[PDB]
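K.L.:
Can you read through this structure? Questions will come right after.
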Protein chains: 2
Amino acid sequence: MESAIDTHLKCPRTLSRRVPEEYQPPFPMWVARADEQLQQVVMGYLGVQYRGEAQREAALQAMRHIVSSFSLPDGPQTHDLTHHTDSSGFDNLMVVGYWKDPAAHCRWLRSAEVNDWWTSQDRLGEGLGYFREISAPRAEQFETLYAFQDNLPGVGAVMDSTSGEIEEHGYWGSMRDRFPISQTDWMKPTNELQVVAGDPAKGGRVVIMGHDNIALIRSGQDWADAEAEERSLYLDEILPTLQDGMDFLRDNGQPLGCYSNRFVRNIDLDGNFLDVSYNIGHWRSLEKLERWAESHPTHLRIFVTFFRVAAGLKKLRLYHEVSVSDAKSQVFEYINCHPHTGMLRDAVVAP
Amino acid sequence: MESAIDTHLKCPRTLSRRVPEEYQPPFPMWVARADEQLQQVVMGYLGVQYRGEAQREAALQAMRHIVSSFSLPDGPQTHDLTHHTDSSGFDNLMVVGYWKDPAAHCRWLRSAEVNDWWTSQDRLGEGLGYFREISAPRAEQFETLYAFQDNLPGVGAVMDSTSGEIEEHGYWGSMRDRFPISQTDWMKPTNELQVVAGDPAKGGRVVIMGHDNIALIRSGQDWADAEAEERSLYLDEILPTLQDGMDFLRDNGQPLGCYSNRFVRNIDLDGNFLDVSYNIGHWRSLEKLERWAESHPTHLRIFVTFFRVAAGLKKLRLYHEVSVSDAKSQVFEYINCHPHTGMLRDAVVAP
Ligand code: HEM
Ligand code: HEM
């Protein structure tokens, strides 16, 4: 039994864990580890938005261009591509790139080939929407939790190794306790999403300024290796409730502090689906997310199922990563996207 | 004319500059430039404190040990060594190291050679004080201003080049306007310096937790190369008033939000003085520092002299660097130092 907080990130606490030192969790779970060299990661979501069959091939070709850009020097270490249809009826292709070094990310982003493409007036006449939602949490500002040990997805893939079994899980509040910064910091939101260039209502190029301690969750499901048994457990017994939860956040999240809820399925560059999905959730604060996860019947129903089946699990892969970031480490930019896209929906015009 | 804010760090402003776009400064001044690869610097002040002639040789040797540690793998790019006698009558040797990569800094800090020496029980029995005051401002969170273009000292030494003449200087508020983060952030202090291990009153090992937006100023004077004329201008006409302002901050700074004011002179490892000095000032916020600089007769007197003599200066080198940093990027640690040392003085015991 180990703490989820890596030894180099342990600090004298000025805030207490939810559970006492004697706490033992109910079943094994693991976290991603990295040594002191991992200072900050960059999580970059790049999207292509389109409407209808009419624009499907153009969208895939734009996304091929973006993914190809990841192969340029200082591109991300790892990436994956997803699709979802939003509540406005628009299709959205999203690729996430992970960097383990923010200087490399910035070299890539500022490079002529990348920046000339993104800043070109030509992006405005292509009948597609494009967007960038980028955050750079420090090592202190994220946590991961896996129900398995090998082949860690998402941010875990850019870290060094897997921990042994960790103490801080199996109770509400445990996510927070796994963030090293929770030792001393409440992670409170300040200020608001703010429109700082363009107009969300009118398309074109729009820049949304972020705010400190926006929480971002990627919670994922990978059933690609499951046999008939675990495949059925997932698709028949977990997914229908999860879908209800994701629809709920998508359609009713605004008053709860859920700025954007996407429920996405991995695809390849031909647009064929893979048996892997995840939520991408942007929240005003970690506390808002905590409230929903611990009280909504959808999440509570699947939480119970997990506790019940966790011991049997062989191939079904369930995990999450959650992070917070500083305003100074966030980018939210949109080109010809509809007004409910991502952080456009809740951005404040004149705070 | 150029902006002080480097092109990659310009943002849509939500806070306005103090002067309008048409403003032209009264005389030329320059800043340090670095490209997008410079993400964050680390400024590490490492000290050895002693009292009396009886501890002098032991203190110089302790500092030789510390300076020799900078040659270890992932040591600082640059460093310099200073002496001052504090108001408590203790002598203080301080070496500053600058890193341009925080991962390198952290590899060095956590290395067995460095960390075993710092954490050893042996440190407590040596009749000397040791301290570390380390901060890591992002590129957005510091500014430099030089009255010259070549051989930039301090943090400038780890940056890439010197700018052309810059717009944002010559008025109160210009320091603030030179910080890229001032485009959107008031840089307000939150919370307080807090004792989180040990007891400042009782020596031994003491850890002080920082707070967001502590301001750190290094304002320097180098007359080493001045011929007759500039040597007299400095030592006869500037220094006596500067000394009065430094004594004021040292002895009367607490109510003003100056946590620590040190006026130090460079030395070699033998303790021979060099003709270079600087202030090392730690302030609750940039605003507190602004108020003092723009209103105190000492600083105002030398400000005026500078305006008068700036056109003539050839060899006398005057400059500053000012930074703010996040609580999560600060270290304030003390071993057997007296209770008025650095951040021990104003640290709150039970906030
Ligand atoms: C297959 C789908 C899911 C299942 C079976 C599931 C189940 C669970 C379980 C069992 C835990 C506690 C883990 C532990 O500490 O050992 C947990 C934590 C959590 N889940 Fe889910 N979950 C799923 C999807 C999601 C999604 C899509 C969200 C998005 C909001 C979410 C939000 C959370 C949060 C915020 C926590 C941390 C609670 C805390 O520690 O305070 N979950 N989930
Ligand atoms: C020989 C010593 C010094 C001289 C001749 C001097 C003079 C000046 C001058 C002329 C400026 C305005 C520069 C410009 O914007 O063009 C300035 C700015 C400033 N100085 Fe000094 N100074 C000296 C030392 C110090 C020291 C030791 C401190 C430490 C507190 C200090 C604090 C400041 C601050 C905070 C500003 C920025 C004011 C603002 O832009 O709002 N100075 N100084």
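Placement of Cβ uses the backbone N, Cα and C atoms for every residue, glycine included.
Straight out of Swiss-Prot:
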ACT_SITE  A:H320  active site
BINDING   A:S219, A:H320  aliphatic aldoxime binding site
BINDING   A:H299  heme b binding site
MUTAGEN   A:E143 to A  Retains 95% of wild-type activity with butyraldoxime as substrate
MUTAGEN   A:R178 to A  Retains 19% of wild-type activity with butyraldoxime as substrate. Significant decrease in heme content
MUTAGEN   A:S219 to T  Retains 26% of wild-type activity with butyraldoxime as substrate
MUTAGEN   A:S219 to C  Retains 2% of wild-type activity with butyraldoxime as substrate
MUTAGEN   A:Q221 to A  Retains 96% of wild-type activity with butyraldoxime as substrate
MUTAGEN   A:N279 to A  Retains 53% of wild-type activity with butyraldoxime as substrate
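Would you situate these features in the structure and describe their surroundings?
P.N.:
A strand conformation is recorded for A:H320 (active site) in the three-state DSSP classification. Counting every protein chain shown, 19 other Cβ atoms lie within 10 Å of the Cβ of A:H320 (active site).
A:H299 (heme b binding site) counts 19 other C-beta atoms within 10 Å of its own C-beta, drawing on all protein chains shown. A:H299 (heme b binding site) falls within a helical segment according to DSSP.
Taking all protein chains in view, 27 other C-beta atoms sit within 10 angstroms of the C-beta of A:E143 (mutagenesis position). Secondary structure at A:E143 (mutagenesis position), as computed by DSSP, is strand.
For the recorded site, A:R178 (mutagenesis position), the DSSP three-state label reads helix.
Classification of A:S219 (mutagenesis position) by DSSP places it within a strand. Cβ neighbours within 10 Å of A:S219 (mutagenesis position), excluding its own Cβ and spanning all shown chains: 21.
Long-range Cβ neighbours of A:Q221 (mutagenesis position) (same chain, at least 6 residues apart, Cβ-Cβ under 8 Å): A:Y234, A:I238, A:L239, A:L242, A:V276, A:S277, A:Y278, A:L316, A:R317, A:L318.
In sequence order, A:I217, A:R218, A:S219, A:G220, A:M246, A:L249, A:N261, A:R262, A:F263, A:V264 constitute the residues six or more apart from A:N279 (mutagenesis position) in its chain with CB-CB distances below 8 Å.
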K.L.:
About how far apart, in whole Å, are the alpha carbons (Cα) of A:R178 (mutagenesis position) and A:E143 (mutagenesis position)?
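P.N.:
Cα of A:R178 (mutagenesis position) to Cα of A:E143 (mutagenesis position) measures 6 Å after rounding.
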K.L.:
Listed mutagenesis positions are A:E143, A:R178, A:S219, A:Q221; which sit with C-beta under 6 angstroms of ligand 1?
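P.N.:
A:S219, A:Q221, by Cβ distance under 6 Å.
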K.L.:
Taking the Cβ of A:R178 (mutagenesis position) as the centre, how many other Cβ atoms fall within a 10 Å radius?
P.N.:
22
